[PDB]
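Here is the structure we will look at, set down as structure tokens.
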Amino acid sequence: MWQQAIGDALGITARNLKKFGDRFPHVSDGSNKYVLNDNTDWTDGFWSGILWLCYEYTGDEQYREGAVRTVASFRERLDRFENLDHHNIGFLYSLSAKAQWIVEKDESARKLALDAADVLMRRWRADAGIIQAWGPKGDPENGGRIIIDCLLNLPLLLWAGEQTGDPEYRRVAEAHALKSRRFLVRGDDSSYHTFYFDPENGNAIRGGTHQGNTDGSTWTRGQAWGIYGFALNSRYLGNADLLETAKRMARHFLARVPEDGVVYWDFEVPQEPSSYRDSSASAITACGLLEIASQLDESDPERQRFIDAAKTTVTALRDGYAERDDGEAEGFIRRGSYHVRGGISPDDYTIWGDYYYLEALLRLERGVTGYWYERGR
Ligand SMILES: CC(=O)N[C@@H]1[C@@H](O[C@@H]2OC(C(=O)O)=C[C@H](O)[C@H]2O)[C@@H](O)[C@@H](CO)O[C@H]1O
């Protein structure tokens, strides 16, 4: 039921690895070909994650060799501090360096991940009690802003905390997670994309977005980041409240899935066929659902209900958005959207979409849970 889907992904990945060389895929832009970069964006780690997933499934060394090469690329990126002045250090190094340590216990990868965790830690603003999303410290407009995406970048810190025994990692991680729950999540279980606090004291100011339709809409990927993100912090912290929030945001998402099973880019715009979609949001959510389920009690009937929703979602992605390995297609799933309001790849492949789509398949077929935490933790 999942072998066929995985099969096409494996084939597409093998071809890409040869085609791309040492370059990294980000998103497509009006075609079945990925636009590449020299490891300079926030999405580069997803390529690494895909390669490590393919290796774990097949045992095929060509995948492992490609992943190892990206790790070397990440060491260079880190020791040069190239475009890392943001919170996405987690997405970047959890799926690359920490991934290798999770897969084969490579001490060298472990240290790199730890090195990367230290840099991310210096993004914490004591006065505001948050981890700054974008820009250098004190940035006039972003110095006190947090984003729901950041929840997915906390696993790197939490993992490092357990690795080093340094309590500060978990302290700042839990604090930021709770702050996010109070201000980014809304009363109807929906969510804001970003939230602003007073840099001087950390007082709440306002919620808002630059990727969602309006400050008060629900950017589906934002919601997705929340679902999976809160569930991941929930696991590390053993926080029943964060888990509850994950489930709330999940149920909200599920009740707004359109007919073909894959969501539009924002829940608060007309849910019409001519509107852009965001397959990546559905992909992230499928993983979120499985993570939540994995934390529930067996007697919890909602557990199987989430697993089934995750399956239905992956199946929906497979039947309507997945690319068959036709020798040309470079992406796993179509119709992802990067920045709709901005006009940037609103109907294309997204490397993160591809990663979560595969992680979902690996979770469902082999019980392989990705690289957010140690296997068996
Ligand atoms: C480093 C940075 O700020 N990059 C911008 C992008 O931000 C990323 O967006 C997403 C996403 O899911 O789309 C996830 C990351 O958490 C976040 O840092 C994004 O805003 C993009 C839109 O055009 O612009 C980049 O500059």
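Per deposition record, X-ray crystallography, 1.9 Å.
In case you wondered, yes, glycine gets a Cβ from its N, Cα and C as well.
Pulled from Swiss-Prot, these are the features on record:
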type     : residues      : note
MUTAGEN  : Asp149 to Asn : Large decrease in activity, but no significant conformational change
ACT_SITE : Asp149        : active site, proton donor
MUTAGEN  : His339 to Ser : Shows higher affinity for unsaturated chondroitin disaccharide sulfated at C-6 position of GalNAc residue (delta6S)
MUTAGEN  : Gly342 to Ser : Shows higher affinity for unsaturated chondroitin disaccharide sulfated at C-6 position of GalNAc residue (delta6S)
MUTAGEN  : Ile344 to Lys : Shows higher affinity for unsaturated chondroitin disaccharide sulfated at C-6 position of GalNAc residue (delta6S)
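According to its DSSP assignment, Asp149 (mutagenesis position) is helical. Neighbour density for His339 (mutagenesis position): within 10 A of its CB lie 13 other CB atoms from the protein chains shown. For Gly342 (mutagenesis position), the count of additional Cβ atoms within 10 Å of its Cβ stands at 10 [all protein chains shown]. Summary: among the mutagenesis positions (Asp149, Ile344), the fewest other C-beta atoms within 10 A of the C-beta are counted at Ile344.
Ranking the mutagenesis positions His339, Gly342, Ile344 by the distance of their Cα atoms from the Cα of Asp149 (mutagenesis position) places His339 first. When secondary structure is read from DSSP and collapsed to three states, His339 (mutagenesis position) falls in the strand class.
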